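Student: Following this message is one structure expressed as structure tokens.
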Amino acid sequence: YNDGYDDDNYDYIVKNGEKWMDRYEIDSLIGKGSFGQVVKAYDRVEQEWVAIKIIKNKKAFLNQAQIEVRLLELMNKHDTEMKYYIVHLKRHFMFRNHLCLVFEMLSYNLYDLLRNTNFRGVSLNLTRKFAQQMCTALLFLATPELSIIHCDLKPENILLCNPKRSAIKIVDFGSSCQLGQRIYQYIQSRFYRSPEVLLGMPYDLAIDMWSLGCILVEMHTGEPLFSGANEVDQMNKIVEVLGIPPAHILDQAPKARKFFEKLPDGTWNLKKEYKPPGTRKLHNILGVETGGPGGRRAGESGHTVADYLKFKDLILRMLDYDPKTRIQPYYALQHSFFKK
Ligand SMILES: COc1ccc(-c2cc(N)nc(N)n2)cc1
């Protein structure tokens, strides 16, 4: 494979210490994915640490990373401070038959941050900082010129700028697309997958807002809100919390009958284990009246019952079954949860 530079996964065989075009010193492998690999590297010329995404030597992944480059460069054009919520692509190059995207060095992802809490979660105040940033990021992506659906929002794709501050950025637009297809694809990571995508329905930018609602509850509680072992398990766990989706959704939904039954009266219920629909209140998951998740926030700053009530309101508005009425980023940012 490739004058010996590639393994049988078409990945570049990374050597710690290697120097590239007399410029970059590869320090280590920090990241792996379907796309290929990510390495930490020192740019001798600019005197800075960088993350290089090394794409696989296969034409599908090369073509997809070309779409990623296009989108990142489109975003970088914009003369707004909102584009600083998206990881900066400095430049790209072909090297030993691999496309390489050079990024700014960021820090840990939000999954690492949860592992650092031993999966008991971060304060409501830190959740709020992350939420403001993520809603701004989504307000940016929903700019008409852009209309980018990220399509894979989850803790693992949201990184800290540095381990000392609360600043974050979204990475990995490899699964992204611009709005103007309205077709079904098996997309989003299962825990963060919108009901429209579960139901085989066409999707728009609202799916990133679904994923964000799920992420913010998990940041605070320490655990995924909806941890499905499969699509049926996933929908069933959503229905435990949010109850039966509206009939006007299910009537139009190609995969409605994978999870639901239409009854003779034209109402729907779960098909043929689980708590009855809507019995797992977000009110209780958040511990609104009981000192927050598992009572662990009992008498703490900015953990009042009213604070939890505003958070709950915002989350339930992000977890709307109906993509038409699901809160849009502008309005999310005007929510009283952010009046601190
Ligand atoms: C810590 O620095 C990093 C680590 C990873 C990335 C990154 C960017 C990107 N577009 N796609 C993926 N998969 N990863 C950027 C900076």
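Chain A residue numbers are taken from Swiss-Prot; in order, the displayed residues are 136-407, 414-481.
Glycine is no exception: its Cβ is also placed from the backbone N, Cα and C atoms.
Summarising the annotation, Swiss-Prot assigns ATP binding site to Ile165, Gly166, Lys167, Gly168, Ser169, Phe170, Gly171, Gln172, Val173, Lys188, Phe238, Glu239, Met240, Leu241 and lists a curator's inference as the type of evidence. Among the mutagenesis experiments that Swiss-Prot reports, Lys188 to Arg is described with the note: Abolished protein kinase activity. According to Swiss-Prot, the active site, proton acceptor annotation covers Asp287, on the basis of a curator's inference. Quoting Swiss-Prot on the mutagenesis of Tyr321 to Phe: Mildly reduces kinase activity. Does not abolish autophosphorylation on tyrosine residues.
For each feature listed, report its degree of burial, its nearest neighbours and the pertinent distances within the displayed model.
Tutor: If you take the C-beta of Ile165 (ATP binding site) and look for same-chain residues 6 or more apart in sequence within under 8 angstroms, you find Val173, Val174, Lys175, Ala186.
Look at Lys188 (mutagenesis position): DSSP puts it in a strand. For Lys188 (mutagenesis position), the Cβ neighbour count at a 10 Å cut-off comes to 25, with all displayed protein chains included.
In the three-state DSSP scheme, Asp287 (active site, proton acceptor) is classed as coil. Counting only same-chain residues at least 6 apart in sequence, those with a Cβ under 8 Å from the Cβ of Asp287 (active site, proton acceptor) are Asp307, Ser310, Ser311, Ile322, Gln323, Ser324, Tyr327.
Every protein chain shown contributes to the tally, and the Cβ of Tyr321 (mutagenesis position) ends up with 10 other Cβ atoms within 10 Å.
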Student: Can you give the distance in Å from the Cα of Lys407 to the Cα of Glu414, which flank 6 unmodelled residues?
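Tutor: A straight Cα-Cα distance of 11 Å links the two sides of the gap.
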Student: Just to confirm: which same-chain residues, 6+ apart in sequence, have a Cβ under 8 Å from the Cβ of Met240 (ATP binding site)?
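Tutor: Sequence-distant Cβ neighbours: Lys175, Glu183, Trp184, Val185, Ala186.
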Student: Less than 6 Å between Cβ and the nearest atom of ligand 1 is the rule; apply it to the recorded positions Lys167, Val173, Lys188, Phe238, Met240, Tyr321.
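Tutor: Going through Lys167, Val173, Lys188, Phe238, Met240, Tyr321 in sequence order, those close to ligand 1 turn out to be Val173, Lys188, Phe238, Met240.
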Student: For a quick check of understanding: given the listed ATP-binding residues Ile165, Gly166, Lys167, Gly168, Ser169, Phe170, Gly171, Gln172, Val173, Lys188, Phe238, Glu239, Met240, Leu241, what is the maximum Cα-Cα distance in angstrom, as an integer?
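Tutor: So the binding residues stretch over 21 Å, Cα to Cα.
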Student: At 10 angstroms around each C-beta, which of the binding-site residues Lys167, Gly171, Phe238 has the fewest other C-beta atoms nearby?
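Tutor: With the binding-site residues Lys167, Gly171, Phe238, fewest surrounding Cβ atoms within 10 Å: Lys167.
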